[PDB]
Structure formats: C-alpha cells, structure tokens
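Below is one structure, written out as structure tokens; the observations come after it.
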Amino acid sequence: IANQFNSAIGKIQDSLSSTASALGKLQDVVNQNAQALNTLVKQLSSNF
Amino acid sequence: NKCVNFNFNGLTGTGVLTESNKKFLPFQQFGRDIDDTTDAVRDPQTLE
Amino acid sequence: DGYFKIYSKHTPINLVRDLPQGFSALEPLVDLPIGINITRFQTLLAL
Ligand SMILES: *[C@@H]1O[C@H](CO)[C@@H](O)[C@H](O)[C@H]1NC(C)=O
C-alpha cells in the first residue's frame, strides 16, 4: 500500500513536470481576466 | 525625471520624461505602446 | 494623396536565377511632394 502510494505520488511529479496542459483550469481564469483587460484598454483607442 | 505637462509638436499630456534605450530609425518620430498609447518621443530640437 | 512614397532595401545574396527565400521589411527611404496622376511606368537599364 505504501509502495503503490509512493509510486502514485511519483506519477503526480511526472504529470506536473512533463505537460503544460495539466493546469488548464487555472490558466483559463488568468487568460480570461487578461483578455477582458486587453479589451478594456483597446476601447480607449476607439473613436465612437 | 519630473512630472511635467509636455507639449511636443501639439502632441500633449502629462508624464515623467526619461532617456530611452529605444533605437528609433531615422524615419521614426513617436513610439507606441501595446496599449495603442504614445510611450516615447523624438525631441524636435535635438534628435534624442 | 499628392505624396509619392519610396521604401527600399539592399541585401547581399549568392543566387543565379530567382527571388530569394527569407523575410526583411523595407524601411522608408524617401517621400516626395509629387501631386501627379500615375497609371503606367517603365524602368531604365544601362546599355
Ligand atoms: C536648435 O537650435 C540649436 C541652436 O541653433 C541647434 O544646435 C540645433 O541643432 C537646432 N535644432 C535642429 C533640429 O537643428
């Protein structure tokens, strides 16, 4: 049970080291807030 | 290095003026930020 | 709009018969206060 647990915590390092995509739901929140501020600043350049 | 009302050629606003590391080519007279706002200026009486 | 705009570039090559691969923008070289209508053009080569 300890070797299976130690091996599984092993794979958590391998997943969180290897891919970029595993943290997608946090990066999506950071991206949406950055995209809304990019929009808000771009509207200052609009003539109306 | 002091807050100033600047008026370059009628391009006008308030800011602190600081020496650029921006290499403006001989044709360039204003600089523009990602925000689409003026962020650097070539002085009209000395080419700095 | 009564201007004529010239952009240009100069580059070293080693090539026998084509327009070369790669990318490089043309800086503005001169602008002229021309005013004229244009509809065709010609080039001058040395004899
Ligand atoms: C502004 O005047 C000074 C003194 O005549 C001169 O050194 C300077 O080059 C002038 N600026 C330009 C753009 O020539």
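Chain A uses Swiss-Prot numbers throughout; the residues present, in order, are 923-970.
Heads up, header says this was done by electron microscopy, 3.1 Å.
Including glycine, each Cβ sits where the backbone N, Cα and C put it.
As recorded in Swiss-Prot:
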| type | residues | note |
| --- | --- | --- |
| VARIANT | A:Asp950 to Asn | In strain: Delta/B.1.617.2, Mu/B.1.621 |
| VARIANT | A:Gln954 to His | In strain: Omicron/BA.1, Omicron/BA.2, Omicron/BA.2.12.1, Omicron/BA.2.75, Omicron/BA.4, Omicron/BA.5, Omicron/BQ.1.1, Omicron/XBB.1.5, Omicron/EG.5.1 |
| VARIANT | A:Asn969 to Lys | In strain: Omicron/BA.1, Omicron/BA.2, Omicron/BA.2.12.1, Omicron/BA.2.75, Omicron/BA.4, Omicron/BA.5, Omicron/BQ.1.1, Omicron/XBB.1.5, Omicron/EG.5.1 |
Variant positions (A:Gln954, A:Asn969), the one with most neighbouring Cβ atoms at 10 Å: A:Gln954
A:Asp950 (variant position) to A:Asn969 (variant position) - Cα separation in whole Å: 31
Cβ neighbour count (within 10 Å, all chains shown) around A:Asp950 (variant position): 10
Whole-number Å value for how far A:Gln954 (variant position) lies from A:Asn969 (variant position) (Cα to Cα): 25
